[PDB]
Amino acid sequence: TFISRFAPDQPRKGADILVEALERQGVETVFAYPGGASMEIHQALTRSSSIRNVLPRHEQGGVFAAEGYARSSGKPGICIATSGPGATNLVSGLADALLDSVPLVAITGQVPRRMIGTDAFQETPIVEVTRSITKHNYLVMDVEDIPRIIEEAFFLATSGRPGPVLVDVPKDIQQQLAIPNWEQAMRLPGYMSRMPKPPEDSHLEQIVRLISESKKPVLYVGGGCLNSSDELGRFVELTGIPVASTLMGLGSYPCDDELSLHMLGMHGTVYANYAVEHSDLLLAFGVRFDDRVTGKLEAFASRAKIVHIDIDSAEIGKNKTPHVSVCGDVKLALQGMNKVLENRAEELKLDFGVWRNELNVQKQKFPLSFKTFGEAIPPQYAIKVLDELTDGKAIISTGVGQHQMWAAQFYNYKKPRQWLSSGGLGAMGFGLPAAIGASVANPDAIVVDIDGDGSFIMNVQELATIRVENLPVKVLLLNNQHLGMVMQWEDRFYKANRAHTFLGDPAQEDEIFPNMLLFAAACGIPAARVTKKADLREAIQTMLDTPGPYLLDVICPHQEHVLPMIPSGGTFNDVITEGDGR
Amino acid sequence: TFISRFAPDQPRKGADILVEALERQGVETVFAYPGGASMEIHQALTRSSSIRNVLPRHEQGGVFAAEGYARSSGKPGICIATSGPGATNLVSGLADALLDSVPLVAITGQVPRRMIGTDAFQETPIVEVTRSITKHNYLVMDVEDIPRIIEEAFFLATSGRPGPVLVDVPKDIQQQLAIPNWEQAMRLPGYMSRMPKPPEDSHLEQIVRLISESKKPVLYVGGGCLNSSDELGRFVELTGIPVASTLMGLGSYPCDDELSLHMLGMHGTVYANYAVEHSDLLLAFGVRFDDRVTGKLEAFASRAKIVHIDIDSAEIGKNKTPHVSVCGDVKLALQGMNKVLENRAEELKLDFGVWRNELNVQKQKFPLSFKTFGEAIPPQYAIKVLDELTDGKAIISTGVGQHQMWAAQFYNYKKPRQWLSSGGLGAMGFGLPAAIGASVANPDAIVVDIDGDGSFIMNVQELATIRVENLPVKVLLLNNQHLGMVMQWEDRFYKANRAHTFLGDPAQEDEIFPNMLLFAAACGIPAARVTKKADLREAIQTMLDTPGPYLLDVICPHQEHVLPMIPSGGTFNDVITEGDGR
Amino acid sequence: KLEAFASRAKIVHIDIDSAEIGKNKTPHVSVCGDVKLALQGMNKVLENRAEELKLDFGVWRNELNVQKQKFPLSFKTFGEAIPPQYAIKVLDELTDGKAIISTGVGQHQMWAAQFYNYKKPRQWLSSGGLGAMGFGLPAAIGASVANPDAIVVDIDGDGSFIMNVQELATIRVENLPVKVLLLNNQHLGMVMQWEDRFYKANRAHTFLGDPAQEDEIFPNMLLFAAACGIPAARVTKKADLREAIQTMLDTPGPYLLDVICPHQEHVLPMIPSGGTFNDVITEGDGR
Ligand SMILES: Cc1cc2nc3c(=O)[nH]c(=O)nc-3n(C[C@H](O)[C@H](O)[C@H](O)COP(=O)(O)OP(=O)(O)OC[C@H]3O[C@@H](n4cnc5c(N)ncnc54)[C@H](O)[C@@H]3O)c2cc1C
Ligand SMILES: Cc1cc2nc3c(=O)[nH]c(=O)nc-3n(C[C@H](O)[C@H](O)[C@H](O)COP(=O)(O)OP(=O)(O)OC[C@H]3O[C@@H](n4cnc5c(N)ncnc54)[C@H](O)[C@@H]3O)c2cc1C
Ligand SMILES: COc1cnc(OC)n2nc(NS(=O)(=O)c3c(OCC(F)F)cccc3C(F)(F)F)nc12
Ligand SMILES: COc1cnc(OC)n2nc(NS(=O)(=O)c3c(OCC(F)F)cccc3C(F)(F)F)nc12
Ligand SMILES: C/C(NCc1cnc(C)nc1N)=C(/S)CCOP(=O)([O-])OP(=O)([O-])O
Ligand SMILES: C/C(NCc1cnc(C)nc1N)=C(/S)CCOP(=O)([O-])OP(=O)([O-])O
Ligand SMILES: C/C(NCc1cnc(C)nc1N)=C(/S)CCOP(=O)([O-])OP(=O)([O-])O
Ligand SMILES: [K+]
Ligand SMILES: [Mg+2]
Ligand SMILES: [Mg+2]
Ligand SMILES: [Mg+2]
């Protein structure tokens, strides 16, 4: 039973109705940056005793923090911005959350209703702008619609395939006095009618039948499995089927487990990609068959019967036509299959030991590898040390680039929602704000942002947010003085012709630039730089043991390349396993 | 006669066609940040010997720098970004350029054509997203359309009412080989048919007639006059009509001149707003009657005959119905009127000396004022000192907030395009990147970013750009540890109830946070902090005299309020002339 | 009701539009491609493994034949009044089921679909998804131009026919041998039927005749045809129906046959909107 700060017969501002609407949704944390059009909302926020605001230093920081909050908790992330320049600063985050299917509710202030469409002060047609990059959005046109729209926004953001919903609120609506009705019905008849029913037995038994008739089965798991760890784990025990994971699915199945093939795809392991290439049964759970994984579609799992379980019917049969499919929650599908597999266990007698041994040979022949040059720090090694010292239990957020791939390759995530990374949109500047949100959502957790120098500086202003909010965010900065991933493609495909990928100062090219230590010092955050591999272990240990925020600048040779690599639109036979920029 | 790096019969990449297309438009500088979808374009850029790239550290920095480049030169600003997160980072800048009518061409890389609309890697429907916040945009669907589209983009961006044009270029188009045709006709029959004809004599004589019959005429000039300084100056000599300017029009008429009423509007001078209030003739040249200027429309110039000259017919009669209007270039209208006024000078005998004296009384009674508390630095004073030491000849860019208004109030701009400020959208983070573009466009000019602490930190990463590019950008940081303008409205209208407007660290609230000096030190930029008014003069002098970039952290009491202030939607009788947060 | 539709079946869906596969119902097996090619592929397999598969659904087929015998398509004959269902059956017989048939929308459309045995595809031309009245006569025009040697008949309703009656002029001028079998019930029949079943027969603007002369056929469609120089006739008695249709077919060039039908007829069977097989209505009319 919810307790309002207002009397049931007492009129109050629309802004106070909106904040209470958030409280009734169970919101405990928002990331709000004030402005003229959203002042009333911020005033109402101070009157709330249950909602905490984390003030960012940039609204892109705000929305990325809401993302990190969401990805690390499974709860909706909430960001708030003013009209115009505030709203437009959210755009990258909205698109990011849509492509990665992250539950997010964004609230934007708007100019008074009568002035909409008149090029007014700080006016942006944000509903128009963000229509194609949100799951849904709203323009609130009456104070009385606030309770319903807020309820629908949270419902849409969190149900089905999760995604961002934006709610645009005119200033005069925030100022209008009214008595809210909290017991109004949502108006989503179309959406509700298309919500998948629980998986039917006929389809699940079809899958179990294929499993018993296969000899080379492979699990292909992704972001859709993040809430299905126990079920998936149970499924693997009952079948003995090896697990290949997408970038978004890392940790759904324990990466340190023997049955784990780790990540597949463009920079996936040789043995994971091998498994899919030679499989006769592909169990695609919570994945969307993106070309970063599949490469050339006709060659992808070309000899396999494909099972696809997705909660979004639009994804099933999009890029590849499955032999068997289930449109529904993979969590429920796993539960259903686990019961069948258990009851018929002594009848099925599942044993893919020969297939598994074939894959273990591939693990031995072509494991993840890196080269150590003198006392220079291998970025791959730095992440391995982090894994060891944190016992693989840390929450890891990243930027985008080489360091992102290495963070995905050389850290064995034991649970889902440890791994926070922009996959679909691949937005630089994501790491630090996402770590902020994750730390607020998980106050007792070890939170580390494994960032690149290009990515880190993009939202470096959020260091101020970290200090002021006293968040124990660790920054493991893999510093190669380059836009590394672009540099790598220049090396492989453009004869190493540099086109604006160097991030240092050419007038002093053998000096580390900028000095990231001083960025941290500016915000009262303790920091250090390590250059020799021998000192790396103690340096990381110091970062972890030092209470509160900490920045470790890890200097790395820039000639490193991410391996293996399947070229764009290529096949498994095109995989590159050696070479760098030396 | 243009000289290509390719033979007329030699096929070459679409990316090389695009870069040459820019060269043929006379482009000398671009602000490009590389990514996968735009790699080919960046490779082609290195093959150009005439185009310089300034690599930003954030694409918002890139587009804001292109804006500063444009606003300070009158040339189109050119920014380039990759697909997805690169493109979405341009959005605030695009909207900003549209609202302030700034000529800008933005080029974005895009996923291969066949993959458009499939939620591909780093894909954003950027043409959809930016349709309502650009003057026009394009999705290039064939390599052969590149020369025409680039020509149309520059034409549309610079002709009529200037604005941003975005061109989206799929990667496969950049890679396609072709032989370009540079002599193809533009396809803009509708736009060209609506281009205003040169002002007719009948309309200009109508205006001169009203001037000779008026006794209290006031000039109301804005951004549309930025290329009409000589003509407007000549016009004022021939008529003796006092000049009131918008935020966007500052410097069109010399602010230090006796006939200058400086800025009108919400934070305009009392005497400027007085003039408009009691005028019987309002000469609105290159303005759009925005409510920041007009307040309550029915009360604005309520007793005046209104003359409106605008190049955009959609602006004429929008918010206020003029008695006389000219749809055309105000530059040409001024030239036409100046000839008439000169030939009939001894016949007209124009003399508004009585009106001017009435306004001078208002200047004496209610001038721009500020209060000095002990040895604390008045932000208003700091700008006045800057004015004196630079002889009012510096290029000034700003952020948004109190410091922006003071930079507009207490600096006497002698020429147009000295003043670079986000007016319509009012985007924080604009100042530093805009100064970057202005410095590149004007290498010999004194360029100063008058920034707020909230605004400055938003794009603080561009300090790296400044050092690497060796730009002599000066930063005058007015530091009040607050989101000042929001704080002011909290004081006036919300009983000083703070709602997330403090930018320092509450755990050490009497320490300056962050330490902006260390942000500068991180990027090898010399810096200093001044706290006492007595030291302020030498500190600013040191900033100016020190070669290269420099940051001056000016500590200001936060209780300062911007005055005068006409409340939102208010009238001249509602003007606030005293009070602060003390 | 989807949940009840084929509720105990494994579903195979072959469609050339991937957006259709898994839209309303999730198939156990699917093929996204040309069904023509899928059939060719399966036919080769079925032929090569014929003696191995030994397919025989004779028991199932017999179960369905019992249903054919118990519940066939049926209609009732009242005195000498013309059953619209019968009129279409006679047309089927006299054209040997080889005619191109276009229709309007309504009761006559359903009867044209129920009581004519189409032997080949593209004989049946009817607006299904949108269900647009006025489609029949112009569609017959296009079909006749495309198929100059074919028997083309527009089985139309009086409401549907008058909507694009102006195309009679097109038919004469272009000299198209378009036959019009007009099933005339003086009503918007299908709407009238739903009024009877679900609104206690409360008429809401479904009568198309003249209330000032309600037992006169209005309008006189014969004169519409005469206006465009098209020979026409009206038949009212079931006994005269056979010769009348024969005359329409044997008369060279365009021809209009106005077939007067009792309006109380209902299209049967009927499964109510969003209903199940257990809800099927097999008897009743507007009498
Ligand atoms: C530089 C870079 C390199 C990359 N290289 C790789 C690589 O080598 N390998 C790789 O894997 N990725 C790589 N990516 C990431 C890639 O672009 C995609 O982000 C990712 O591969 C897609 O993840 P996904 O297939 O699991 O689908 P997701 O984006 O995680 O979407 C989840 C899918 O499951 C469905 N779903 C959601 N919830 C449920 C549920 N409860 N039940 C059933 N279904 C559900 C959703 O509808 C959706 O279809 C890279 C990214 C970058 C930036
Ligand atoms: C915090 C803040 C406070 C502000 N307060 C004020 C204030 O007190 N006073 C104030 O003035 N502004 C203020 N503004 C700015 C305000 O929001 C607008 O940006 C500005 O007032 C509008 O400028 P403008 O009227 O000159 O039109 P512009 O935006 O500069 O547009 C130019 C107009 O002239 C036309 N034009 C362009 N070229 C030509 C040509 N060659 N010939 C003829 N016509 C042409 C265009 O079509 C357009 O209509 C403030 C902004 C902020 C962020
Ligand atoms: C320079 O104008 C503002 C400066 N600082 C502000 O908050 C710290 N505000 N807040 C407002 N609100 S507003 O005046 O009612 C208004 C506005 O005024 C319309 C009024 F007629 F109601 C028009 C467009 C936008 C806004 C906005 F978004 F800023 F709210 N205007 C300013
Ligand atoms: C992880 O993928 C990339 C990493 N780094 C890159 O440049 C440094 N690129 N560049 C690409 N180009 S791409 O592979 O042809 C491609 C792409 O591949 C389609 C291919 F089948 F042609 C699909 C969507 C976007 C892109 C993009 F935008 F990145 F170009 N992909 C990557
Ligand atoms: C430029 C670019 N990608 C294009 C790009 C541009 N801009 C944004 C906002 N996002 C992306 N992904 C990368 S991955 C460079 C990353 O450099 P880094 O942050 O230092 O990481 P690393 O050097 O390890 O590759
Ligand atoms: C929050 C805000 N405005 C809302 C806002 C939010 N976000 C953006 C990107 N732009 C704007 N205009 C202002 S003006 C605060 C400015 O603080 P400041 O940069 O330190 O300048 P000052 O303190 O002088 O007002
Ligand atoms: C009004 C209506 N349907 C709604 C309607 C309205 N308007 C158009 C253009 N199309 C349709 N389908 C029908 S089916 C009445 C048909 O009357 P009819 O042409 O004489 O055929 P019949 O009486 O056999 O049902
Ligand atoms: K930033
Ligand atoms: Mg790097
Ligand atoms: Mg401030
Ligand atoms: Mg009828």
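Here chain B follows Swiss-Prot for its numbers: 86-667, in order, are the residues you see.
Determined by X-ray crystallography, 2.5 Å, according to the entry header.
From the backbone N, Cα and C atoms, a Cβ is placed for every residue, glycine too.
Sequence-distant neighbours of B:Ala122 (mutagenesis position) (same chain, six or more apart, CB under 8 Å from its CB) are B:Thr167, B:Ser168, B:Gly169, B:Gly171, B:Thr193, B:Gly194, B:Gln195, B:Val196, B:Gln207, B:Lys256, listed in sequence order. Quoted from Swiss-Prot, the note attached to the mutagenesis of B:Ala122 to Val states: Reduced catalytic activity. Resistant to imidazolinone herbicides but not to sulfonylurea herbicides.
Listed in Swiss-Prot as a mutagenesis experiment, B:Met124 to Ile is described as follows: No effect on catalytic activity. Increased resistance to imidazolinone herbicides. Neighbours of B:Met124 (mutagenesis position), defined as other CB atoms within 10 A of its CB across all chains, total 23.
According to DSSP, B:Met124 (mutagenesis position) sits within a helical segment. Mutagenesis annotation in Swiss-Prot: B:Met124 to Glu, described as Reduced catalytic activity. Resistant to imidazolinone herbicides and reduced sensitivity to sulfonylurea herbicides; the structure shown retains the original residue.
The thiamine diphosphate binding site annotation in Swiss-Prot covers B:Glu144, B:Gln207, B:487-488, B:511-513, B:538-540, B:565-570 and is backed by experimental evidence. B:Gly569 (thiamine diphosphate binding site) is surrounded by 30 other CB atoms, counting those within 10 A of its CB over all protein chains shown. Under DSSP, B:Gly569 (thiamine diphosphate binding site) is assigned to a helix (H, G or I) in the three-state scheme.
Neighbour density for B:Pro197 (mutagenesis position): within 10 A of its CB lie 17 other CB atoms from the protein chains shown. In the three-state DSSP assignment, the secondary structure recorded for B:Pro197 (mutagenesis position) is coil. The note that Swiss-Prot attaches to the published mutagenesis B:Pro197 to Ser is: In csr1-1/GH50; resistant to sulfonylurea but not to imidazolinone herbicides.
One mutagenesis experiment catalogued in Swiss-Prot, B:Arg199 to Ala or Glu, is accompanied by this note: No effect on catalytic activity. Resistant to imidazolinone herbicides but not to sulfonylurea herbicides. With a 10 A radius on its CB, B:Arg199 (mutagenesis position) counts 10 other CB atoms from all the protein chains.
B:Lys220 ((R)-imazaquin binding site) carries neither a helix nor a strand DSSP state and counts as coil. Counted within 10 Å of its Cβ, the other Cβ atoms near B:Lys220 ((R)-imazaquin binding site) come to 22, all protein chains included. As annotated by Swiss-Prot, (R)-imazaquin binding site applies to B:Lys220, B:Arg246.
In the three-state DSSP classification, B:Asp376 (chlorimuron-ethyl binding site) falls within a helix. Long-range Cβ neighbours of B:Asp376 (chlorimuron-ethyl binding site) (same chain, at least 6 residues apart, Cβ-Cβ under 8 Å): B:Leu382, B:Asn404, B:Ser653, B:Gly654. What Swiss-Prot lists as chlorimuron-ethyl binding site is B:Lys256, B:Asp376, B:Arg377, B:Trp574, B:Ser653.
Taken from Swiss-Prot, the feature Mg(2+) binding site applies to B:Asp538, B:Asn565, B:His567. For B:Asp538 (Mg(2+) binding site), the Cβ neighbour count at a 10 Å cut-off comes to 27, with all displayed protein chains included.
In the three-state DSSP assignment, the secondary structure recorded for B:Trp574 (mutagenesis position) is helix. Swiss-Prot gives this note for the published mutagenesis B:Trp574 to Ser: Slightly decreased catalytic activity. Resistant to imidazolinone and sulfonylurea herbicides.
Looking at Swiss-Prot, the entry for mutagenesis of B:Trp574 to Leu says: Increased catalytic activity. Resistant to imidazolinone and sulfonylurea herbicides.
Quoted from Swiss-Prot, the note on mutagenesis experiment B:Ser653 to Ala is: No effect on catalytic activity or sensitivity to herbicides.
DSSP assigns B:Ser653 (mutagenesis position) to coil in the three-state reduction, outside any helix or strand. While the structure shown retains the original residue, Swiss-Prot records the mutagenesis experiment B:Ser653 to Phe with this note: No effect on catalytic activity. Resistant to imidazolinone herbicides and also slightly sulfonylurea-resistant.
While the structure shown retains the original residue, Swiss-Prot records the mutagenesis experiment B:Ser653 to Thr with this note: No effect on catalytic activity. Resistant to imidazolinone herbicides but not to sulfonylurea herbicides.
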Practice problem: Do me a favour and check the Cα-Cα span between B:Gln487 (thiamine diphosphate binding site) and B:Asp538 (Mg(2+) binding site); whole Å is fine. | Solution: 11
Self-check item: Cβ contacts of B:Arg377 (chlorimuron-ethyl binding site) (under 8 Å, same chain, 6 or more positions away)
Solution: B:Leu332, B:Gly350, B:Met351
Practice problem: Give the sequence-ordered set of same-chain residues, not counting B:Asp538, B:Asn565, B:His567, with Cβ within 8 Å of the centre of the Cβ atoms defining the Mg(2+) site. | Solution: B:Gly537, B:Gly539, B:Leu563, B:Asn564, B:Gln566, B:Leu568, B:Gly569, B:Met572, B:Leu588, B:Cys641, B:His643
Exercise. Can you grab the distance from B:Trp574 (mutagenesis position) over to B:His567 (thiamine diphosphate binding site)? Cα atoms, rounded to a whole Å.
Key: 12
Exercise. Quick one: of the recorded positions B:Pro197, B:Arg199, B:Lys220, B:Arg246, B:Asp538, which has its CA closest to the CA of B:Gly569 (thiamine diphosphate binding site)?
Key: B:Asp538
Self-check item: Those recorded positions in B:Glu144, B:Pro197, B:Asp376, B:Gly511, B:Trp574, B:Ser653 whose CB falls under 6 A of ligand 6, listed in sequence order
Solution: B:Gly511
Quiz item: Given the chlorimuron-ethyl binding site residues B:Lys256, B:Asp376, B:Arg377, B:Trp574, B:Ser653 in the record, what is the largest Cα to Cα distance, rounded to whole Å?
Solution: 48
Exercise. List, in sequence order, those recorded positions among B:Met124, B:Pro197, B:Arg199, B:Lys220, B:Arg246, B:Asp538 whose Cα sits within 10 Å of the Cα of B:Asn565 (thiamine diphosphate binding site).
Key: B:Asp538
Self-check item: B:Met124 (mutagenesis position) and B:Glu144 (thiamine diphosphate binding site), Cα-Cα, nearest whole angstrom
Solution: 15
Quiz item: Just the number: how many Å between the Cα atoms of B:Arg246 ((R)-imazaquin binding site) and B:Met513 (thiamine diphosphate binding site)?
Solution: 24
Exercise. Can you grab the distance from B:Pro197 (mutagenesis position) over to B:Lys220 ((R)-imazaquin binding site)? Cα atoms, rounded to a whole Å.
Key: 25
Self-check item: Candidate recorded positions B:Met124, B:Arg199, B:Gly511, B:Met513, B:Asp538, pick with smallest Cα gap to B:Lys220 ((R)-imazaquin binding site)
Solution: B:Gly511
Exercise. From the recorded positions B:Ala122, B:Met513, B:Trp574, keep only those with a C-beta under 8 angstroms from any C-beta in chain A, and list them in sequence order.
Key: B:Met513, B:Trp574
Exercise. Among the binding-site residues B:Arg246, B:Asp376, B:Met513, B:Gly539, B:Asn565, B:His567, name every one whose Cβ is found under 6 angstroms from ligand 10, counting any of its atoms.
Key: B:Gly539, B:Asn565, B:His567
